[PDB]
Amino acid sequence: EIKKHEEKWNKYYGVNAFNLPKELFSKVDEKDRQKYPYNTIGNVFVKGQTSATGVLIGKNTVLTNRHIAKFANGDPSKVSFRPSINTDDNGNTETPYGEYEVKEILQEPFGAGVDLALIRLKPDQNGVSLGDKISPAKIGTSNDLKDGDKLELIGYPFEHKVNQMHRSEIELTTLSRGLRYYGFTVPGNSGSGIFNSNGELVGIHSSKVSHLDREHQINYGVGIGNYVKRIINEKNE
């Protein structure tokens, strides 16, 4: 089953990412970016440090990874959130909702071993919160997910294309030890929203981790389980 896993992993990584089939990995087009849930997805930008993903989950609250937030060193001035940013192939960058400053970083409110962080945004210069312009993501649960389930991962695969929202179909596997799945991702996908067919946020992509043996790997995310949901409800704003 290492050979089974190698074959399956190799469907996403055995070819160059531009040659992946569109059902596994595709750019979100302009029309789709304006619709839910794509419009909840933004670029978490720590200038000079990292460029990754976050999900708008509250009126002023973005959910991302702890490992992304940590690049800011507890300094909100170092982090911006660029919802639905798009840089085209010819260098034109659009930020239809503007760029949002960060008022507070909650680096590890779920625990240091849970790779999630909350970024609290300032309103815009007119006092408009991002969540007034965009309905935050509907928060679901990971409790009903099962091995083999198909989900959509949405985020900013920086290392593939800069500031271009993409969707990746993921396939859950071996959930006994967290949210694990096959799918194409790059480091910039850290913080990508994982959505079910009903558009509910059920997880956040984190990173790749060892799988089956020490020489193989799989994608890992943080599911919106009972604990994560409790903290979100406590801290969201």
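Following Swiss-Prot, chain A shows residues 44-280, kept in their order.
Yeah, the Cβs are placed from backbone N, Cα and C, and that goes for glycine too.
Here Swiss-Prot flags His110 (among others) as active site, charge relay system. All protein chains shown were included, and the count of other CB atoms within 10 Å of the CB of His110 (active site, charge relay system) stands at 19.
Of all Cβ atoms in the shown protein chains, 24 besides its own fall within 10 Å of the Cβ of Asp158 (active site, charge relay system). As annotated by Swiss-Prot, active site, charge relay system applies to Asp158 (among others).
Neighbours of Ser233 (mutagenesis position), defined as other CB atoms within 10 A of its CB across all chains, total 27. Swiss-Prot lists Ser233 to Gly among its mutagenesis entries, and the accompanying note reads: Loss of toxicity.
Marked as active site, charge relay system by Swiss-Prot: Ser233 (among others). In the three-state DSSP reading, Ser233 (mutagenesis position) counts as coil.
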Sorry to bug you, but what's the C-alpha spacing from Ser233 (mutagenesis position) to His110 (active site, charge relay system), rounded to the closest Å? 8
